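Below you'll find the structure, written out as structure tokens, and then a few comments.
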Amino acid sequence: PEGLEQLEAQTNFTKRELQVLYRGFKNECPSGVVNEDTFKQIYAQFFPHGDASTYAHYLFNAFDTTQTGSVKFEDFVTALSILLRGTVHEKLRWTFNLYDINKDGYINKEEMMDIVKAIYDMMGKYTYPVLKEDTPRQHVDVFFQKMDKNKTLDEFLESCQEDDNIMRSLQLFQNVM
Amino acid sequence: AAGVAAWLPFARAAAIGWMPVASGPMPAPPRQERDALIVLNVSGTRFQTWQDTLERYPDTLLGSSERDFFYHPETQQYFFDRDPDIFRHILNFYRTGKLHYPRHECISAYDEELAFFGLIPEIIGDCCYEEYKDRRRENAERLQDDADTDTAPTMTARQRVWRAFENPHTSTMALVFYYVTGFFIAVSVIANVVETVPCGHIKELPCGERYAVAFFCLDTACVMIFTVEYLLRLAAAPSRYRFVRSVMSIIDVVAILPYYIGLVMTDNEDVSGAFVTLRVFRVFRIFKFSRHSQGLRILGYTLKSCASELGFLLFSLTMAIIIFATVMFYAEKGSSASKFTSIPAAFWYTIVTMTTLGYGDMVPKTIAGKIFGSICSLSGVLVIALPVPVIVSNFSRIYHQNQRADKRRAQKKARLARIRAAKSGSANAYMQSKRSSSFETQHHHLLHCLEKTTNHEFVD
Amino acid sequence: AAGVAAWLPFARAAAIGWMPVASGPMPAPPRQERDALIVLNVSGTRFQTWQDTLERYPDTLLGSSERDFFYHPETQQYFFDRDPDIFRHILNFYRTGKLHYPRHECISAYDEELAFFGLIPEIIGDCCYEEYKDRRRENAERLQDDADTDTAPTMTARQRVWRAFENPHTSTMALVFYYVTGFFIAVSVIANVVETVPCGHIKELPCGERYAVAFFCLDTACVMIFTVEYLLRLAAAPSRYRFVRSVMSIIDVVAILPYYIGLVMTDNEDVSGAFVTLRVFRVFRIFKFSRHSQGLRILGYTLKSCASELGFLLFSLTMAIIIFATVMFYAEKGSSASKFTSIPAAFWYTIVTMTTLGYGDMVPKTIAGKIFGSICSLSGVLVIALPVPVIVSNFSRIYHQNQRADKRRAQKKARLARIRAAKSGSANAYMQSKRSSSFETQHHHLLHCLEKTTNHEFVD
Amino acid sequence: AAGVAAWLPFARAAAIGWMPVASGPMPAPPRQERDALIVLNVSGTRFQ
């Protein structure tokens, strides 16, 4: 919480970029900390077709390390820096912990059952295929078909790196902000 | 403390007196470094204060390393995008130490600047803190009224019949139930009035001896309707025990008890001791109109709110009654034909005179008694006139705020409609871009990414 | 004077008329030196006025050599760190001469700027001086209420028992004493009511002839309790003589006198002349409830405050009573069976009719008398209705402000807690530095010097 | 919406979670152009 401490010191934001983020961050939450209730208000504005509160709840937990209850600006930026301008390795662990709802690191097709459901839920019911009750399960089933060899963290890292198509999608937003 | 920081040379000069009576240990002076005023441009209006002025409170935004986020370097000034006429009171805090509340500024924006700059409402000066809380109370009450959760069938019939019971103005069955309950209460009390009055010989027999064979049927039908509607209310109350503990259920129980109590009493033996008491209690179904009429609820609320004032009314009334009854009894006792036999006998005269009612059955017949009777009348006027305005004032305030609150709910529904309209417009704007601004281009790309991560497309 | 200084050439031109009728002594003109506007930057907002404008009042901060302390040389401007929207009214004074009070500005900050710049509240213009004093009075009352010294055993038991007597809601003995005193007063007045009412033969004998052998014991026990509690109050009053002169002690003396007076009277001979008077005076123990109930104290305060209004009430009441009694007596005199024998006899009818009481035993029976009786009733309504609202308004205001005052005391205790918390935090901050800001470094050095001048060390 | 516009990098960072469970179609980022404060002088009193 200095401005120079979170400078280009394992934080991928410059001094001017840090100033812009804090002006926007404190604009919505003047107290300097944003909580889960407010964390869903901004996210739901970007996706008005459905409700993003279900996905924001899992997103907030990933941002809120140590389950403090409120996510501060110091560790809010380092989450943005890892996700936006971070390296390959840091992005995958952050996403792995986003799917890993519980404490220990494992994915068992029930923990991320809600994750894919939240992605489909936040589109509302207005799409061309009119969706389906079992369409989130099909997306999970095909997702496990490419990494789940037998029944982990090491598997997730090697599977994403094996397919270059997901590789070029992770680095989508580093060039523009 | 750090607030009085310009007086450090004064304190250091005071420490010189310790040296003659001291044992010099070479206390190692800190040997500090060595003051130009800085600019605080809050959206156009530049504010200039010395840096030492801000640093004397190193736990807020202005005095901290936090303001380095708002430093705009090429102009060598701190640029904040906040209110220019509210940051004026922020700077005054760093000089004196007490915040001042602007009587002309909205309190929802004043609190926004206090939270932004790190100040707290606990440090505002005592000069304006009473009004700050008063204006904070009105804003707080506005939030509570607007967030009362008045929204009104995924589960069993209990909720969808309780919503009709609680709100009889909706649907079509709720209104019918409301009307039939009101009609039954009215006909019950009217019929009671009829059998109390004589209708017709051996004697002027009332309507309760030759008649009242069908009046009993009407009374038992009304009691049965009351009991069954109470049971239906019980079958839809999530707070069944608490709902029973509520005042409305207590009134319903009091209304329905007398018929069953009388039936039990007449099942075994029969006496007239509790007959008149039960007949008196039978009229308590009049208070069941509280649900039907909002006026009764408002009256109950205003009586419960100023309960202390009614207690003082009763205490002062009893005090004056006792004093004046004693005076009149001891002043109008030796008369030839006097009805002031005792202080309790003078209680009736005292309460008649105090309320400016007047009957003439008991009148003073002595020069001493008439003066104290007039003084009793004036003192009764004075005593009763004190708590009357406060009851009426509270009643009017409650009725106006419960007349208000209705428009508060109306603006909430319109506000949600505007939010939904914006959501529909934002969704429609994306489709128009798909068929064929600065931020809108990037925002639609996020939706485009969401489309192609689930291989689905938004359509109209 | 110096206020009209731009009109000096006008005055010098007027002096030309003296020269034809003068005897030129060579009056030695002063031959002065010879005007650019100066900048008054009060914390960012620069204010520009001519130097001659400020110099016309050479007894304040702006027009003096005192403002040379606030001259900041390299910018060639005077920099003050004061309120920018209150210094606006300071400059307007130097033009016209009358200060203007901002209705939207806190008076505790307005007075701060007036004291800072040398102005005084005696020079504010008559246009806004009535409201300035009114807002000053409210601020003054806030200070007085907040500084009432409500703090509550280094000396004898007198103070530690008077604190229980004055405040019966604290401790456990004070509450017991309060409850027992209230119970004794209530039982005394109730027992008096009982012996006044008949209980039972030769005659309808009341409860004071066959009974009242134990009633005398109860009365003397209550009087003894009152006397001993009065003595205990006397044994703990630092203002013993002044406390006796107080209204509460007078009421206590009036309550306790009748028993001893009656005992003295019955010790030697016995007559009934003062028996009824003493029995009437016995009930004056009712007013002892003033200590118990705050409502009685508030009522007494509001009657004492508007004592002039009660005097006008009494004067107008007597005026109307006399006029209407005379009119009714001379208008209803020649009736067959008339009770209007005289104006004093018509006083009863007039006071009954004016208060809208009505008895019907003494009524007019003439066309002339009925019209004046109706006019008497209307005039009584008008006369009584004038001072009733002011009594109720003052009572409500006093009750609300004593309901307020309580929260004023509550915020004072919280404010002292914050001050003590800051003192504890400042002391703790020094220890943390000792175990391991800008001003904090020098401040801790002063404490370090204080440690080593007495070879002692602060510890947790 | 456009009201919360300074949180666009936050929303873009949130979209990273979709990539592991997606099928990357090359969503064609807009490739925007790239912020000095402007003056709004309403009759003498400049607003920035």
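We number chain B the way Swiss-Prot does; in order, the residues shown are 2-35, 40-157, 163-210, 215-450, 472-495.
Placement of Cβ uses the backbone N, Cα and C atoms for every residue, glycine included.
Annotation comment: Swiss-Prot describes B:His105, B:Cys111, B:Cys132, B:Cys133 as Zn(2+) binding site, evidence class experimental evidence. The local packing around B:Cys132 (Zn(2+) binding site), expressed as other Cβ atoms within 10 Å of its Cβ over all shown chains, amounts to 21. Under the three-state DSSP scheme, B:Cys132 (Zn(2+) binding site) falls in the helix class.
Positions annotated as K(+) binding site by Swiss-Prot, on the basis of experimental evidence: B:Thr370, B:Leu371, B:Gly372, B:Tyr373. Sequence-distant neighbours of B:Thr370 (K(+) binding site): residues of the same chain at least 6 apart with a C-beta under 8 Å from its C-beta are B:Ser391, B:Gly394, B:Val395.
In Swiss-Prot, the entry for mutagenesis B:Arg311 to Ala states: No effect on peak current amplitude, but causes a positive shift in the voltage-dependence of activation. May increase the affinity for the closed-inactivated state of the channel. The structure shown retains the original residue. Within its own chain, B:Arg311 (mutagenesis position) has B:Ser304 as residues 6 or more apart in sequence whose C-beta sits under 8 angstroms from its own.
The secondary structure of B:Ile312 (mutagenesis position), as reduced to three states from DSSP, is helical. Cβ neighbour count for B:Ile312 (mutagenesis position): 19 (other Cβ atoms within 10 Å of its Cβ, all protein chains included). The note that Swiss-Prot attaches to the published mutagenesis B:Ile312 to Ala is: Increases peak current amplitude and causes a positive shift in the voltage-dependence of activation.
Per Swiss-Prot, mutagenesis B:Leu313 to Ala is noted as: Causes a positive shift in the voltage-dependence of activation. May decrease the affinity for the closed-inactivated state of the channel. B:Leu313 (mutagenesis position) is surrounded by 16 other CB atoms, counting those within 10 A of its CB over all protein chains shown.
For the mutagenesis of B:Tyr315 to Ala, Swiss-Prot gives this note: Increases peak current amplitude but has a minor effect on the voltage-dependence of activation. The structure shown keeps the original residue. When other Cβ atoms within 10 Å of the Cβ of B:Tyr315 (mutagenesis position) are tallied across all protein chains shown, the result is 14.
The local packing around B:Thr316 (mutagenesis position), expressed as other Cβ atoms within 10 Å of its Cβ over all shown chains, amounts to 19. Under its mutagenesis entries, Swiss-Prot includes B:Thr316 to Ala with the note: Increases peak current amplitude and causes a positive shift in the voltage-dependence of activation.
Neighbours of B:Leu317 (mutagenesis position), defined as other CB atoms within 10 A of its CB across all chains, total 14. Classification of B:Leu317 (mutagenesis position) by DSSP places it within a helix. The annotation that Swiss-Prot gives for the mutagenesis experiment B:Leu317 to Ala reads: Increases peak current amplitude and causes a positive shift in the voltage-dependence of activation.
Residues near B:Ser319 (mutagenesis position) in space but far in sequence (CB under 8 A, at least 6 apart, same chain), listed by position: B:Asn408, B:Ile412. According to Swiss-Prot, the mutagenesis experiment B:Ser319 to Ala carries this note: May impair protein folding.
In this chain, none of the residues that are 6 or more apart from B:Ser322 (mutagenesis position) has a CB less than 8 Å from its CB. Swiss-Prot documents B:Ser322 to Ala as a published mutagenesis change and attaches the note Increases peak current amplitude and causes a positive shift in the voltage-dependence of activation. May increase the affinity for the closed-inactivated state of the channel.
Sequence-distant neighbours of B:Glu323 (mutagenesis position) (same chain, 6+ residues apart, CB-CB distance under 8 A): B:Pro401, B:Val404, B:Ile405. Quoted from Swiss-Prot, the note on the mutagenesis of B:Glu323 to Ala is: Slightly increases peak current amplitude and causes a negative shift in the voltage-dependence of activation. May decrease the affinity for the closed-inactivated state of the channel.
Residues within less than 8 Å, Cβ to Cβ, of B:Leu327 (mutagenesis position) and separated from it by at least 6 positions along the same chain comprise B:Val397, B:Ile398, B:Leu400, B:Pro401. Classification of B:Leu327 (mutagenesis position) by DSSP places it within a helix. According to Swiss-Prot, the mutagenesis experiment B:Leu327 to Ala carries the following note: Loss of channel activity.
Under its mutagenesis entries, Swiss-Prot includes B:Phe329 to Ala with the note: Loss of channel activity. Applying an 8 A CB threshold to same-chain residues 6 or more apart, the list for B:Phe329 (mutagenesis position) is empty.
DSSP assigns B:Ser407 (mutagenesis position) to a helix in the three-state reduction. Sequence-distant neighbours of B:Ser407 (mutagenesis position) (same chain, 6+ apart, CB under 8 A from its CB) do not exist here. Under mutagenesis, Swiss-Prot gives B:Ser407 to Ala with this note: Increases peak current amplitude but has no effect on the voltage-dependence of activation. May increase the affinity for the closed-inactivated state of the channel.
Counted within 10 Å of its Cβ, the other Cβ atoms near B:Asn408 (mutagenesis position) come to 17, all protein chains included. Swiss-Prot documents B:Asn408 to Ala as a published mutagenesis change and attaches the note Decreases peak current amplitude and causes a positive shift in the voltage-dependence of activation. May increase the affinity for the closed-inactivated state of the channel.
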Given a separation of at least six residues and a C-beta threshold under 8 Å, show me what packs close to B:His105 (Zn(2+) binding site) in the same chain. B:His94, B:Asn97, B:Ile129, B:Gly130, B:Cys132, B:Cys133
Cα of B:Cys111 (Zn(2+) binding site) to Cα of B:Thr316 (mutagenesis position): how many Å, rounded? 30
Students should find that the Cβ of B:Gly372 (K(+) binding site) has, within 10 Å, a number of other Cβ atoms equal to 17
Whole-number Å distance between the CA of B:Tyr373 (K(+) binding site) and the CA of B:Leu317 (mutagenesis position)? 29
Hits for chain C proximity (Cβ under 8 Å) within recorded positions B:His105, B:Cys133, B:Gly372, B:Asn408 read B:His105, B:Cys133, B:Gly372
Can you give me the Cα-Cα distance between B:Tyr315 (mutagenesis position) and B:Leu371 (K(+) binding site) in Å, rounded to a whole number? 29
Nearest by Cα to B:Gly372 (K(+) binding site), of the mutagenesis positions B:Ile312, B:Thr316, B:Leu317, is B:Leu317
